[PDB]
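Colleague: Just passing along the structure, written as structure tokens.
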Amino acid sequence: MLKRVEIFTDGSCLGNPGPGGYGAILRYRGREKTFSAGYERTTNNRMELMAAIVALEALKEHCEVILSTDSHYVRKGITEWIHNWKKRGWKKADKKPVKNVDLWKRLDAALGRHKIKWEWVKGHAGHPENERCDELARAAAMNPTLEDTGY
């Protein structure tokens, strides 16, 4: 049996664009590791991606990951858009790079390192870990310390 890990994420900004943060919880054998950081200026969607990136990258080895997140953007990106972005060389109609290509590629790179099983959440209600990520993200966004160089 391969290591089984649970990851919960959430990201948000105060206004959009605006100060933002991400919150993620990694659970393995009952133990829960928390991750959070705030940026001076970014977007809601970039933070949603960042939360998943940071948590996944913390895995030092290949695992079976159960990712739980509430994000229409990430869901649409992973389940539909991404297949077309790759087919089109990550370039949009104006012949410029797809938005957030930097984070999308970083996330794809992280995803490919494990066996992922996405669980799309519709409202944090009934999902305590995700609510915790939401508060973790908001707390970081209110006390930023990083710059989103990619933004």
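All positions are counted from 1 along the displayed chain.
The way this entry was determined, per its header, is X-ray crystallography, 2.0 Å.
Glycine residues also receive a Cβ, built from the backbone N, Cα and C atoms like all the rest.
Take a look at what Swiss-Prot says about it:
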MUTAGEN   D10 to N  Loss of activity
BINDING   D10, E48, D70  Mg(2+) 1 binding site
BINDING   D10, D134  Mg(2+) 2 binding site
MUTAGEN   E48 to Q  Loss of activity
MUTAGEN   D70 to N  Loss of activity
MUTAGEN   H124 to A  Reduces activity
MUTAGEN   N130 to A  Reduces activity
MUTAGEN   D134 to H or N  Slight decrease of activity
Colleague: Using DSSP with the three-state reduction, classify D70 (mutagenesis position) as helix, strand or coil.
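Modeller: Going by the DSSP assignment, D70 (mutagenesis position) belongs to neither helix nor strand, so it counts as coil.
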Colleague: Cα-Cα separation of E48 (mutagenesis position) and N130 (mutagenesis position), in Å?
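Modeller: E48 (mutagenesis position) to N130 (mutagenesis position), Cα-Cα distance: 12 Å.
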Colleague: If you count CB neighbours within 10 Å, which one among the mutagenesis positions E48, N130 has the smallest count?
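Modeller: Comparing Cβ neighbour counts within 10 Å for the mutagenesis positions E48, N130 gives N130.
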Colleague: Just to be sure I understand the packing, how many Cβ atoms besides its own are within 10 Å of the Cβ of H124 (mutagenesis position)?
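Modeller: Counting Cβ neighbours of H124 (mutagenesis position) within 10 Å gives 17.
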Colleague: What are the sequence-distant neighbours of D10 (mutagenesis position), meaning same chain, six or more residues apart, C-beta distance under 8 angstroms?
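Modeller: In sequence order, the residues whose Cβ lies under 8 Å from that of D10 (mutagenesis position) (at least 6 apart) are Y22, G23, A24, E48, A51, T69, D70, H124, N130, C133, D134, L136, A137.
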Colleague: Give the helix, strand or coil assignment DSSP yields for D10 (mutagenesis position).
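Modeller: Going by the DSSP assignment, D10 (mutagenesis position) falls within a strand, counted as strand.
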Colleague: What other residues of the same chain, not counting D10, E48, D70, have a CB atom within 8 A of the CB centroid of the Mg(2+) 1 site?
Modeller: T9, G11, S12, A51, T69, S71, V74, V121, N130, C133, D134, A137
Colleague: Which three-state DSSP class does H124 (mutagenesis position) fall into?
Modeller: coil
